[PDB]
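A short write-up of the structure that comes next.
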Amino acid sequence: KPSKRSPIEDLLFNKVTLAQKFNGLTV
Amino acid sequence: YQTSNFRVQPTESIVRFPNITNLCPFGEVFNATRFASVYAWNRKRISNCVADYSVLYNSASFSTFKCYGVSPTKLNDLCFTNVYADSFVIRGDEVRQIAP
Amino acid sequence: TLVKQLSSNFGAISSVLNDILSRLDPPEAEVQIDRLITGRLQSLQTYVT
Amino acid sequence: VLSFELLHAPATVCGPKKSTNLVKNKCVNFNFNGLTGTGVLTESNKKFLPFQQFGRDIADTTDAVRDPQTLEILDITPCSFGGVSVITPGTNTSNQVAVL
Amino acid sequence: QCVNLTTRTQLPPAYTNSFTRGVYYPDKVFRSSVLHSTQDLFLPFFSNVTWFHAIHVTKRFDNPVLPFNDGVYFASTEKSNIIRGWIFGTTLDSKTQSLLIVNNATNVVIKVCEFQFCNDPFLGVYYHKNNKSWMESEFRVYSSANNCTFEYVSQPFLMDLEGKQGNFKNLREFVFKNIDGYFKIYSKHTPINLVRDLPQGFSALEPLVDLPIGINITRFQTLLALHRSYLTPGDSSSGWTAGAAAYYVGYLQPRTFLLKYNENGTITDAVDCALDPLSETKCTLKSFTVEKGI
Ligand SMILES: *[C@@H]1O[C@H](CO)[C@@H](O[C@@H]2O[C@H](CO)[C@@H](O[C@@H]3O[C@H](CO[C@H]4O[C@H](CO)[C@@H](O)[C@H](O)[C@@H]4O)[C@@H](O)[C@H](O[C@H]4O[C@H](CO)[C@@H](O)[C@H](O)[C@@H]4O)[C@@H]3O)[C@H](O)[C@H]2NC(C)=O)[C@H](O)[C@H]1NC(C)=O
Ligand SMILES: *[C@@H]1O[C@H](CO)[C@@H](O[C@@H]2O[C@H](CO)[C@@H](O[C@@H]3O[C@H](CO)[C@@H](O)[C@H](O)[C@@H]3O)[C@H](O)[C@H]2NC(C)=O)[C@H](O)[C@H]1NC(C)=O
Ligand SMILES: *[C@@H]1O[C@H](CO)[C@@H](O[C@@H]2O[C@H](CO)[C@@H](O)[C@H](O)[C@H]2NC(C)=O)[C@H](O)[C@H]1NC(C)=O
Ligand SMILES: *[C@@H]1O[C@H](CO)[C@@H](O)[C@H](O)[C@H]1NC(C)=O
Ligand SMILES: *[C@@H]1O[C@H](CO)[C@@H](O)[C@H](O)[C@H]1NC(C)=O
Ligand SMILES: *[C@@H]1O[C@H](CO)[C@@H](O)[C@H](O)[C@H]1NC(C)=O
Ligand SMILES: *[C@@H]1O[C@H](CO)[C@@H](O)[C@H](O)[C@H]1NC(C)=O
Ligand SMILES: *[C@@H]1O[C@H](CO)[C@@H](O)[C@H](O)[C@H]1NC(C)=O
Ligand SMILES: *[C@@H]1O[C@H](CO)[C@@H](O)[C@H](O)[C@H]1NC(C)=O
């Protein structure tokens, strides 16, 4: 499977749905 | 350890906003055949148009360029609403009389 | 909301710095710059807290 | 003789001129008609409606422009910047460092 | 040339309801897949619009003078170019500047001259089979034009000028604003198939024309065609028929709207912020769907 996540972890990752480089911001 | 910040600086270059097209027909009044009598002086209205005043005086043989008010330089920057042009033929020595 | 707070008059005639810098002379534009400065600083303080 | 006049009405006679060639992929200080800014202009695949002039995004920051002369859609991205940091293995142990 | 025609069957004014119409792009800014909140002049949803008629049946063509409070939403529903143009002003007596947006036979003339308008102005054509062209024998709108400060002429064109007797197939919507010494016209055209009333849909108005006339406008009137024919014998004031046409007049008020931009920058939906408590909630949450709760 992609990466190494178990099915429940993949379900958790897909279920969660998600600013960028601007005037002064940074992440 | 953080020490400072780096920031690219611009190369001083600038960018456009132009296109001219509908130039004013000043040649209508300057290049007319018979202008007017002094008492029958015309009142020509010019509006809703772009006028290149710079070419009128920057390279021309039209003598007696005494433009009162704003300087002849930095004259294209200013903008007005209406332009009234009056044209008439008078005597050679009478040019000094037409003044404030 | 922090980003959107950037464009507010805060009591100055213009909300963009360049217009104040250009259209009006320094010795009077200092006041407008100061007003913008204090507004933005207070906004940043609230966000940090 | 000309006549300039102002009143409580729109002004419709004056001549601007920039007509400066544009440059892409370089930190450039741009000034289109009205709006100004700094960035690296690049070609884009966005679609503007025939009457729209300059795009935008969330939080109301300019993100696209259309130039008057050639009617092309150009993106805008801020000019690169960041914070420099230093990695040291400890002063007593050695002297050489690395920069991030 | 002021004819002063008569013989119209008197009737009381009628009213109808506008179902989510009159949305126009406030500015030129592009957007993509984002909801925006706007505060400007708009026609309130589910509002009462006056409905003027013109069918012979009873003669019965309707074209009074109207006020111009802050903005007008005009909606013409016809199929034979019967409606032609508009007329604006304050006094309409050649004593004050006026605007004369008109389609005309040839070019869509726009003027700001001072005109001595007829008390009952209109335009019309004369019908005869010999010359298949319906020649415009009428120019009865004003009498004089002293001096001006603007003009415009567009490219030559011609119209069908045929009074078909089918159902309406075209709806033309226009929005007029006049603020800050500027005059703005928004427009749209949509094919239709109806017998009465406005179809319930959503079409976003696009900007059309901006003009720096800067004149005072308080009074409004419209100008429509009149295909006189030999089948209506009489003098100038008696012989005519009004074909079949109608137009809808609303009004604009300050309001707050929520506009939904699709991925290509075209408005597809709007929500008022003062109609219903549900609408106010949707405005507050910046969404069209809200979940269970308080
Ligand atoms: C009333 O009517 C008269 C008659 O038409 C007008 O006079 C003409 O004015 C135009 C204005 O531009 C003149 O056009 C110019 O002609 C030049 C010809 O060479 C003259 O100038 C050079 C110096 O440059 C002299 O050495 C030479 O002896 C000539 O006297 C052209 O070379 C010019 O073009 C240049 O500039 C353009 C700018 O884009 C470049 O693209 C060209 O390559 C070139 O470098 C320019 O076109 C014209 O000569 C005048 N005379 C005639 C007979 O036409 C009046 O202007 C008009 N009045 C008003 C108010 O409109
Ligand atoms: C003002 O705007 C107009 C139109 O936006 C500009 O005219 C356009 O100028 C460009 C280049 O100068 C022309 O591009 C060329 O078009 C031909 C057409 O076959 C093409 O084969 C070439 O490869 C090239 O792309 C363009 O055609 C022309 N527009 C029209 C309608 O002809 C004008 O330059 C602008 N500025 C001024 C001062 O007018
Ligand atoms: C059409 O009728 C109107 C009103 O009946 C006329 O308007 C009058 O015009 C006269 C001048 O001829 C004025 O003195 C009056 O004050 C106007 N109003 C009224 C109420 O009489 C108009 O003149 C008529 N036009 C034609 C061509 O018959
Ligand atoms: C230098 O510092 C490091 C870090 O604690 C330490 O391990 C090492 O013993 C030190 N050496 C000397 C000579 O001080
Ligand atoms: C609109 O007009 C109708 C009939 O004249 C009337 O019943 C109604 O109350 C008016 N207002 C609204 C909002 O429908
Ligand atoms: C047709 O037009 C001509 C003008 O070219 C005119 O003299 C003639 O009377 C017209 N015929 C009819 C029937 O109107
Ligand atoms: C038109 O002419 C009258 C005098 O006949 C004058 O008072 C008025 O100011 C003029 N208006 C314009 C727009 O020329
Ligand atoms: C338009 O109305 C305003 C209202 O105060 C007035 O000040 C102005 O003089 C009017 N303009 C004309 C041309 O009548
Ligand atoms: C947007 O325009 C593209 C073509 O430019 C088209 O393929 C697409 O279907 C349009 N968007 C929608 C939602 O139809």
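Following Swiss-Prot, chain E shows residues 14-70, 76-312, kept in their order.
Header lists the method as electron microscopy, 3.5 Å.
Heads up, the Cβ atoms here are built off N, Cα and C, so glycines get one too.
According to Swiss-Prot, the protein has these features:
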type	residues	note
VARIANT	E:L18 to F	In strain: Beta/B.1.351, Gamma/P.1, 19B/501Y
VARIANT	E:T19 to R	In strain: Delta/B.1.617.2, Omicron/BA.2, Omicron/BA.2.12.1, Omicron/BA.2.75, Omicron/BA.4, Omicron/BA.5
VARIANT	E:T76 to I	In strain: Lambda/C.37
VARIANT	E:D80 to A	In strain: Beta/B.1.351
VARIANT	E:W152 to R	In strain: Omicron/BA.2.75
VARIANT	E:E154 to K	In strain: Kappa/B.1.617.1
VARIANT	E:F157 to L	In strain: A23.1, Omicron/BA.2.75
Distance [Cα-Cα, Å, rounded] between E:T76 (variant position) and E:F157 (variant position): 25
Which of E:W152, E:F157, all variant positions, has a Cβ with the fewest other Cβ atoms inside 10 Å: E:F157
Among E:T19, E:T76, the most crowded of the variant positions [Cβ within 10 Å]: E:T76
Rounded to the nearest Å - Cα separation of E:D80 (variant position) and E:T19 (variant position): 12
E:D80, E:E154 as variant positions, winner by CB count within 10 A: E:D80
Alpha-carbon spacing, E:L18 (variant position) to E:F157 (variant position), which is rounded to whole Å: 15
Minimum Cα separation from E:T19 (variant position), reported as the residue among variant positions E:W152, E:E154, E:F157 that achieves it: E:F157
Local Cβ density at E:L18 (variant position) - other Cβ atoms counted within 10 Å: 19
Conformational class of E:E154 (variant position) under the three-state DSSP mapping: coil
